[PDB]
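Notes follow once the structure below has been shown.
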Amino acid sequence: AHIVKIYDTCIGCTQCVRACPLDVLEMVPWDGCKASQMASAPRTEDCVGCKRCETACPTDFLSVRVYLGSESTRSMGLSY
Amino acid sequence: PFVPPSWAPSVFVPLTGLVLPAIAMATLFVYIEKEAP
Amino acid sequence: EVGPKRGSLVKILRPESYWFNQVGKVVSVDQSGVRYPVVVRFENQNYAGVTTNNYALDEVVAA
Amino acid sequence: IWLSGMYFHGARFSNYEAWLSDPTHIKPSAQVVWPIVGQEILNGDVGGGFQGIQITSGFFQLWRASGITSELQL
Amino acid sequence: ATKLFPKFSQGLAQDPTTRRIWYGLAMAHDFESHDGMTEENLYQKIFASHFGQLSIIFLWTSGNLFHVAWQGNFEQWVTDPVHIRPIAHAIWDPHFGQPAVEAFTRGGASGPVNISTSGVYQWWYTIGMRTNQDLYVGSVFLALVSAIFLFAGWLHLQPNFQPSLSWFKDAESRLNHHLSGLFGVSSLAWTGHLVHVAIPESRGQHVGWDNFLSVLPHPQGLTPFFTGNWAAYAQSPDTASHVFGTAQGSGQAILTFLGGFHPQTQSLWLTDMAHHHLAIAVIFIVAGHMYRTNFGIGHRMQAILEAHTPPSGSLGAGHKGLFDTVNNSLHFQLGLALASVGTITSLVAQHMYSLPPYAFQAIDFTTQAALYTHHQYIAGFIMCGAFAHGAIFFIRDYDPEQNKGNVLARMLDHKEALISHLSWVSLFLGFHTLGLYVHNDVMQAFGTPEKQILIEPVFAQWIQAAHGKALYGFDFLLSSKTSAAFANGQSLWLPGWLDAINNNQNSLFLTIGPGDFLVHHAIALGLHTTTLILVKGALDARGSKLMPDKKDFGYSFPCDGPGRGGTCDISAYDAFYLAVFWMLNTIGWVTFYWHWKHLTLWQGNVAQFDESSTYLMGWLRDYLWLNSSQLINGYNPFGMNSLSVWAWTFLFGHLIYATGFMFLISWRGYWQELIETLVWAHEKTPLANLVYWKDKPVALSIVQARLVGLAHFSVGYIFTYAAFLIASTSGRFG
Amino acid sequence: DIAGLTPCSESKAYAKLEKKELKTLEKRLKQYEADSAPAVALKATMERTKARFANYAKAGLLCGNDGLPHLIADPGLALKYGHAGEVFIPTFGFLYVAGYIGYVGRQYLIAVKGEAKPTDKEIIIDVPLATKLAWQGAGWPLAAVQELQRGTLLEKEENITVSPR
Ligand code: CLA
Ligand code: CLA
Ligand code: CLA
Ligand code: CLA
Ligand code: CLA
Ligand code: CLA
Ligand SMILES: CC1=C(/C=C/C(C)=C/C=C/C(C)=C/C=C/C=C(C)/C=C/C=C(C)/C=C/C2=C(C)CCCC2(C)C)C(C)(C)CCC1
Ligand SMILES: CC1=C(C/C=C(\C)CCC[C@H](C)CCC[C@H](C)CCCC(C)C)C(=O)c2ccccc2C1=O
Ligand code: SF4
Ligand code: SF4
């Protein structure tokens, strides 16, 4: 399983969620920014680490990171 | 007092070319695939 | 109240920012309880092609 | 434009007629370099009282196959 | 599944792929990142591993002694070594055919032996071996010693004898013993062996383990040593009419200072080497009492580091707090060790081609070639390792707050200046070197060879005139007969050195000209470039502007994906990865250059070098093309000869090399899809869907394939050049 | 002489190479006529060749054992023995023109940063301004040492340095 962490510079623009091809990110209520939202990663056992969430983040140096870790049969994307 | 015999390459070469690789690879292959209880 | 006024030029001190030690222009300063209220534009773009970023109060200097 | 260049260089800067007079022993040449820093050694002795770079593109055999006998037609 | 292999990393022994096998082979010696690794356990494992390495070294040397003593002809080689070739070992290959064995049987043997291009024969003849029996005794002894070291390595893991952590990290007590004991006493004892055995064997005698207790090494003996008459050990040394293995012109001296070479054997005198090891034994033993142990007078290294911060603050804190990072980290110490050992290795090569120590060296030319090339390539790899462990130090063991203001933080503060100026010198040397070579090529191609730039290397010729080479007409400091240095050294240690430096037949201070100018600049280009890549990788390991948290990923991580324009090869591992190619190139240049200059020296025409060395066609035609005539004729449809094995290795290298390109050029995912279709095919094939994988097959990971491609590149490169060098030099002169 | 060689005037290898080149050239010349443009070009080559040898002999060049000229790169040595025209004068000439190019470029860059769209005037050259600055810097070194001594040549530490340390 990989390590996906959301940081506090998030502005809650939902770009990371629409870019995730595996549905491991979701938007939770929050009271720290104008949009009153913040991303969260409740299902990092389904993540494969494609790093589209990092590409979609607008704020400079990113508000979401994907640290690579120990692979499994789901995090390798093996269909056989 | 030490001398290896005249027939020594003939025996020791295929031993270390064929036998020890065979035992090594078979033993290691059983070791690799073992399941932890 | 809380921040420098719009149109003014500021200087970034947040290190991980791509525009560290450079000059930007302020757009708006949020008055609410946001953690990062200062919206700064820049005339060049970072690697990702974005030219706008939020910053904290102490990380910008009127210069 | 390219074909026109080839026919022009065949017409003006070659030894096509000297080649038609004797195809063996006279090698096809259709390019002449200018006498500057020393590149003039590239002008080879191609036969026929001519000097230049031997061509392998084989326009001369094509022209003889079409019937061209003079540089004016080129 | 949750397989056993490997036990050091639980997360690795978890996945059902074939990644676990390769990674389990790859992370075995990464002790710092196993499961449950404390610090004491780390040091103890490193200690036992050192014992393992020592065991392997001594066992290997015993192997060399045994094979030379059994299958070689060392007993016959010592009678005439400008003749019958050395013998390494004998072959028993059932794949041979009749002319093969008929061909390989050479050197006076009775079967397929192959020549020993290693220089062990000259070493063992100089130090004082003469028969087989002594070699066997040495082999048995070294095998026994290897067994002792292996047992000790097992011993110090047993839980009663495990040293605690603070026994390690004891700097001051380790250096006194290393410097005094390990260097000084070993050097003193080696002087003992030279004086007692090696000299009287070179006078003609058999001083063995029998009757070395009853033989005077000098016919006065420990009277002048205890009187203070030491110059009575140097009177009447060996005459220049000497014959080495006999008593003809034999002297009596044991500690001289002559310089020069032996007039009949083209090596250094043994008495000088006795005196040298004696002198530096005294120096090292005296230098071993600097630091503090459980006594009074010693030094503290922390005080010494603390007090050296300069006033005016040109350095911030100077060396404050370094002692708690040199002591606390292993990659820092390993980096320093690899740096020193690599530079010393180069020095070994550079001195052993020019000042040959061993008897009848430099008349076996293949020995010279293989020795120098070997040590050069070894030095290259060692230096690359030094910078790699620098990068690992920065990522894993560096702490900023402990290093606030010392020189180590200053180096991280202004690193862009370093990288910029290394880039500048690399560019400058590249443009001008390549330009001058291309200009000389163009001039040579047209009919005018006098229109080309041939700069005379006047600096190095100034230096060679400073050392005594009286050919350039400069007349100063050792070449002038009225200098202070010349007159002071004249009476005892100059006249050998001058006769050895004005000879144009030895390798000592070869005559140089414009080709040497150009090639030395090429070498400087190699060094500055490789330093650029390595230093950039080391200093940008904490983070860059493309990525300011590179420290959170560790040393060797693949990439950061397509974002921000895509970041391939961003890790420090990949910087070192790029540097390896430059190391191979640069050593290629120095070794091509050395080899060709000495080929033209040994053949006879230095003119061919001094003319054809100034334009690259000279290299391609007169070195690579002309000298590979007897190599590739190692076998043909007409027959084969001795150098057929080399002519097969020579293609083998290319094959490995070209396979090396595959893992570099074609990156991963293509192979992933191909392997997936293969999985489908083996899954649906009838009568072969009865045999399955236990661990699912996947393609090689991004980091691994770089290492594999580099392995093929390096191995093929080395095998090809070794084949060409041995085959060419031993085909001509051998 | 200068590191064990001789000047090309009495160098035996020099005249041998000269004779060899003339020999091959006349060998090429033999098979043509006396009015043909081949022979015209060949005789032109003879003239240029012999003139080149005379020019290299006249300038006091130094030849090794191959009969080829050798350049001396040392200020004291070349200035003492009359060889300032092979490295020394060329290096000062090149440094002049190279600093000239660099200075002109830099002045253009500062001249165009002060506009409303610096990128357009970088991709589309302001030709009047470029020719103007192309003239205005023929004496660059004086302006360079003035910019150095006033402290405007160097930006201060408002340059962007990598984060972090
Ligand atoms: C470590 C150094 C070393 C090396 C590289 C070699 C190399 C060789 N030996 Mg050898 N040998 C050595 C030491 C060495 N020897 C010693 C110390 C002895 C005395 C016991 C011998 C006695 C010996 C005989 C009697 C014969 C050879 C022969 C050979 C050749 C065929 C290979 C073979 O069958 O070896 C067999 C080698 C041995 C049985 C001795 C090895 C003993 C140690 C304990 C093993 C070391 C284990 C090793 C480090 C672990 C690597 C494996 C690991 C990767 C899984 C080959 C050239 C044959 C030959 O000459 O053919 C022409 C042959 O008949 N060797
Ligand atoms: C397309 C094929 C082709 C090729 C490869 C060549 C190649 C050559 N020709 Mg040639 N030629 C061609 C077609 C070609 N020609 C045609 C079609 C004709 C008939 C009009 C000629 C007539 C011709 C003559 C009469 C001569 C050559 C010569 C030459 C040689 C020297 C050219 C030279 O020095 O240029 C000189 C360099 C320039 C003119 C530089 C111009 C570059 C400008 C400034 C670029 C500006 C950019 C601009 C936006 C784009 C150009 C637009 C255009 C309308 C100008 C060279 C081998 C000479 C030769 O063989 O001597 C022995 C010669 O005397 N050619
Ligand atoms: C006098 C006592 C003494 C002696 C002899 C040694 C000796 C050694 N210690 Mg040691 N040690 C000592 C006291 C001593 N120590 C004390 C008191 C402590 C506690 C502070 C330690 C703590 C300690 C640790 C923690 C470790 C050692 C290690 C070692 C070994 C180093 C590896 C090696 O072989 O280097 C050999 C080096 C040389 C022979 C010198 C090389 C000199 C130059 C570079 C070579 C060139 C010379 C010449 C040209 C070569 C000729 C070539 C020839 C083939 C022709 C070595 C056996 C290490 C080891 O291997 O553990 C097993 C290790 O990890 N020791
Ligand atoms: C003093 C010697 C020394 C020591 C003790 C170490 C120790 C270490 N190094 Mg290191 N290193 C050294 C020299 C040394 N290195 C040199 C000289 C280089 C330059 C090449 C490097 C380059 C280097 C890199 C780049 C890295 C290390 C790493 C490491 C650490 C883990 C090693 C590991 O897991 O490898 C396991 C070892 C293997 C899997 C063996 C692989 C086999 C190689 C590819 C050779 C194969 C060639 C083949 C045998 C040819 C056969 C020919 C055929 C025809 C028969 C460890 C602390 C790694 C680390 O710290 O990770 C963060 C790391 O990234 N080192
Ligand atoms: C790149 C470095 C370098 C090197 C290795 C040399 C090498 C040499 N120069 Mg030299 N030189 C250089 C750069 C260099 N030059 C530059 C840049 C200048 C311009 C300032 C000079 C100006 C110069 C003069 C004016 C003279 C030399 C001379 C010499 C020769 C002997 C003096 C010497 O080595 O001093 C060591 C040089 C250095 C450590 C490099 C720094 C450069 C200094 C300034 C030159 C030192 C000159 C020296 C003091 C004169 C000694 C007189 C001699 C009779 C004893 C020697 C071949 C002398 C000569 O003609 O010899 C026959 C001489 O008269 N040089
Ligand atoms: C004209 C502006 C200009 C100026 C003032 C400089 C100045 C400098 N460059 Mg640089 N450079 C430039 C353009 C310029 N460069 C361009 C266009 C490129 C390629 C895209 C480079 C590529 C480059 C590299 C790769 C490196 C430098 C380096 C350097 C520094 C050392 C000098 C050097 O090595 O030059 C060498 C110059 C080159 C290799 C290329 C020069 C290209 C042409 C000749 C210049 C451009 C002329 C310009 C188009 C004219 C436009 C003006 C006109 C519109 C009026 C120096 C500060 C080096 C450095 O960092 O040193 C610390 C270094 O590593 N530069
Ligand atoms: C990265 C890194 C690292 C590493 C580094 C390195 C690797 C380095 C190297 C370095 C080197 C490798 C250096 C070298 C040096 C050398 C020198 C410095 C030399 C000197 C010499 C001399 C001084 C000489 C002199 C003389 C002469 C001239 C002759 C005569 C004699 C005499 C002696 C006088 C470390 C680990 C630290 C850590 C951090 C990071
Ligand atoms: C061929 C290839 C593969 C496919 C490679 C595979 C599937 C492995 C092939 C190895 C076979 C299975 C065995 C090779 C035989 C060796 C002798 C094995 C040595 C094992 C050591 C332990 C000795 C990749 O996965 C890849 C990934 C990234 C870049 C380039 C490439 C690439 O070029
Ligand atoms: S790496 Fe891919 S799967 Fe994982 S969170 Fe990001 S977008 Fe989703
Ligand atoms: S893309 Fe970035 S800023 Fe936008 S919601 Fe996701 S993490 Fe937050």
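Per Swiss-Prot, chain A residues shown: 2-81, in order.
Including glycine, each Cβ sits where the backbone N, Cα and C put it.
Taken verbatim from Swiss-Prot:
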- A:2-31: domain '4Fe-4S ferredoxin-type 1' (DOMAIN)
- A:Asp9 to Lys or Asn: No effect (MUTAGEN)
- A:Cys11, A:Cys14, A:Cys17, A:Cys58: [4Fe-4S] cluster 1 binding site (BINDING)
- A:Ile12 to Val: 60-fold increase in affinity of PSI for ferredoxin; when associated with 15-KR-16. Unable to grow photoautotrophically (MUTAGEN)
- A:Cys21, A:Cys48, A:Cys51, A:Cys54: [4Fe-4S] cluster 2 binding site (BINDING)
- A:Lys35 to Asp or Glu: Drastically decreases affinity of PSI for ferredoxin, limits photoautotrophic growth at medium and greater light. Decreases cross-linking of ferredoxin to PSI-D and PSI-E (MUTAGEN)
- A:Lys35 to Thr: Drastically decreases affinity of PSI for ferredoxin. Decreases cross-linking of ferredoxin to PSI-D and PSI-E (MUTAGEN)
- A:39-68: domain '4Fe-4S ferredoxin-type 2' (DOMAIN)
- A:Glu46 to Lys or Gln: No effect (MUTAGEN)
- A:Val49 to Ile: Leads to partial destabilization of PSI; when associated with 52-TQ-53, alters the FA center. Unable to grow photoautotrophically (MUTAGEN)
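Helix, strand and coil residue tallies for the domain '4Fe-4S ferredoxin-type 2' (A:39-68), in that order: 5 helix, 7 strand, 18 coil [DSSP]. Less than 8 angstroms from a Cβ of chain C: among the recorded positions A:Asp9, A:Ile12, A:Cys51, that describes A:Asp9, A:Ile12. Here the CA atom of A:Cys48 ([4Fe-4S] cluster 2 binding site) lies 28 Å from the CA atom of A:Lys35 (mutagenesis position).
Counting other Cβ atoms within 10 Å of each Cβ, the lowest count among the recorded positions A:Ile12, A:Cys17, A:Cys21, A:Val49 belongs to A:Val49. Only A:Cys48, A:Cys51, in sequence order, out of the recorded positions A:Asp9, A:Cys11, A:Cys17, A:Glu46, A:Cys48, A:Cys51 have a CB under 6 Å from ligand 9. Candidates A:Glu46, A:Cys48, A:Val49, A:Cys54 (recorded positions) were compared with A:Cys17 ([4Fe-4S] cluster 1 binding site); those inside 10 Å Cα-Cα are A:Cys54. The Cα atom of A:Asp9 (mutagenesis position) lies nearest to that of A:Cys58, taking the binding-site residues A:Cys21, A:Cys48, A:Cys51, A:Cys54, A:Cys58 as the candidates.
Around the Cβ of A:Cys48 ([4Fe-4S] cluster 2 binding site), the same chain contributes A:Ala2, A:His3, A:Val5, A:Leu23, A:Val25, A:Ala42, A:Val67, A:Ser76, each under 8 angstroms and 6 or more positions distant in sequence.
A:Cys17 ([4Fe-4S] cluster 1 binding site) falls within a helix when secondary structure is assigned with DSSP. Ranking the recorded positions A:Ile12, A:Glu46, A:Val49, A:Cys51 by Cα distance from A:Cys58 ([4Fe-4S] cluster 1 binding site) puts A:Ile12 first.
Same-chain neighbours of the [4Fe-4S] cluster 2 site beyond A:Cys21, A:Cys48, A:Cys51, A:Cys54, judged by a C-beta within 8 angstroms of the site's C-beta center, are, in sequence order, A:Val5, A:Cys17, A:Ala20, A:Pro22, A:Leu23, A:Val25, A:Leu26, A:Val49, A:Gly50, A:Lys52, A:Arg53, A:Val67. For the binding-site residues given as A:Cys11, A:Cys14, A:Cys58, the lowest number of other CB atoms within 10 Å of the residue's CB is seen at A:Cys14. When the Cα atoms are compared, A:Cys14 ([4Fe-4S] cluster 1 binding site) and A:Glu46 (mutagenesis position) turn out to be 24 Å apart. Annotation for A:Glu46 (mutagenesis position): spatial neighbours A:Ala2, A:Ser73, A:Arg75, A:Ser76, criterion Cβ-Cβ under 8 Å with sequence separation of six or more. Take the Cα of A:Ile12 (mutagenesis position) and measure to each of the recorded positions A:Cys21, A:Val49, A:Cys51, A:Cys54: the nearest one is A:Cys54. Taking only the Cα positions, the spacing between A:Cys54 ([4Fe-4S] cluster 2 binding site) and A:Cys11 ([4Fe-4S] cluster 1 binding site) is 12 angstrom. Separating the Cα atoms of A:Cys51 ([4Fe-4S] cluster 2 binding site) and A:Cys11 ([4Fe-4S] cluster 1 binding site) is a whole-number distance of 20 Å.
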